[PDB]
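Student: This is the structure, below, for whatever I ask next.
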Amino acid sequence: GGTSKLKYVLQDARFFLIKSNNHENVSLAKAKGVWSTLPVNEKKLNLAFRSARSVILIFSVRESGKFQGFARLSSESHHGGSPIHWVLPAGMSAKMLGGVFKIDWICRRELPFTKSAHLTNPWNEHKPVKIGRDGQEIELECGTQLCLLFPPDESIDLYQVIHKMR
């Protein structure tokens with residue numbers, strides 16, 4: 001129903017864990033529909049955006065014990081546009097995060113790691129899906145089920161994110 005529309009968005013997607021060292025940038029991403037990541041992940045995501053039906057980013061603040069939501073990647077990274085002043089972690093320069101992706105939030109509700117305890121990611125040595133570095137790719141079925149575990153977000157029109165797929 002709502003689950004059917006979501007299943008359509010997730011069909012044949014590639015799934016990536018996104019980690020943030022702070023809460024602030026995830027809130028900023030929720031506010032403005034943008035994300036930046038470090039250089040290896042930026043190339044990985046640009047390549048996936050071009051080749052995959054959908055690219056899904058599942059956000060988790062480092063040490064928060066939760067995921068904070070997930071979103072569909074809606075562009076490759078754009079440089080030299082209107083800049084985003086991210087909250088940089090100690091030792092991270094603004095240039096390390098260069099390149100801004102547009103993203104379309106699907107769910108901005110939290111999912112505690114306890115609710116994902118039955119899911120392991122075979123593409124990360126079969127570790128619980130809550131374990132992974134920034135950018136860790138999640139196997140299709142594991143990633144699909146992780147997204148379907150999140151509560152419905154009644155402020156996100158899932159008809160609208162689908163329309164945006166053109």
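All positions are counted from 1 along the displayed chain.
Structure determined by X-ray crystallography, 1.8 Å.
Cβ atoms here come from the backbone N, Cα and C positions, even for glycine.
When I checked Swiss-Prot for this same protein, it listed these features:
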{"type": "DOMAIN", "residues": "13-150", "note": "domain 'YTH'"}
{"type": "MUTAGEN", "residues": "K19 to L (Swiss-Prot position 361)", "note": "Does not affect ability to influence alternative splice site selection"}
{"type": "BINDING", "residues": "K19, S20, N21, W35, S36, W86, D134", "note": "RNA binding site"}
{"type": "MUTAGEN", "residues": "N25 to D (Swiss-Prot position 367)", "note": "Abolished binding to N6-methyladenosine (m6A)-containing RNAs"}
{"type": "MUTAGEN", "residues": "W35 to D (Swiss-Prot position 377)", "note": "Abolishes RNA-binding and ability to influence alternative splice site selection"}
{"type": "MUTAGEN", "residues": "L45 to E (Swiss-Prot position 387)", "note": "Does not affect ability to influence alternative splice site selection"}
{"type": "MUTAGEN", "residues": "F67 to D (Swiss-Prot position 409)", "note": "Abolishes RNA-binding and ability to influence alternative splice site selection"}
{"type": "MUTAGEN", "residues": "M96 to A (Swiss-Prot position 438)", "note": "Reduced binding to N6-methyladenosine (m6A)-containing RNAs"}
Student: Could you give me the DSSP helix, strand and coil counts for the domain 'YTH' (13-150)?
Tutor: 44 helix, 40 strand, 54 coil
Student: List only the single closest residue to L45 (mutagenesis position), chosen from the binding-site residues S20, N21, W86, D134 by CA-CA distance.
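Tutor: Checking each of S20, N21, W86, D134 against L45 (mutagenesis position), the shortest Cα distance is to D134.
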Student: Around the RNA site formed by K19, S20, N21, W35, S36, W86, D134, which additional residues qualify by having Cβ within 8 Å of the site's Cβ center?
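Tutor: Sorted by sequence, the hits are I18, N25, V26, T37, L38, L97.
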Student: Whole-number Å distance between the CA of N25 (mutagenesis position) and the CA of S36 (RNA binding site)?
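Tutor: Pair distance, Cα basis, whole Å: 9 Å.
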Student: In the structure shown, which of the recorded positions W35, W86 has the fewest other Cβ atoms within 10 Å?
Tutor: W86
Student: Based on Cα distances to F67 (mutagenesis position), point out the closest of the binding-site residues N21, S36, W86.
Tutor: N21
Student: Counting Cβ atoms within 10 Å of each candidate's own Cβ, which of the mutagenesis positions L45, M96 comes out highest?
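Tutor: Within the set of mutagenesis positions, the most crowded position is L45.
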Student: Need one number for the RNA-binding residues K19, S20, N21, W35, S36, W86, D134: the maximum pairwise CA distance in Å, whole number please.
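Tutor: Among the residues the record ties to RNA, max Cα distance equals 16 Å.
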Student: What's the CA-CA gap between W86 (RNA binding site) and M96 (mutagenesis position) in angstrom, rounded?
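Tutor: One finds 11 Å between the Cα atoms of these residues.
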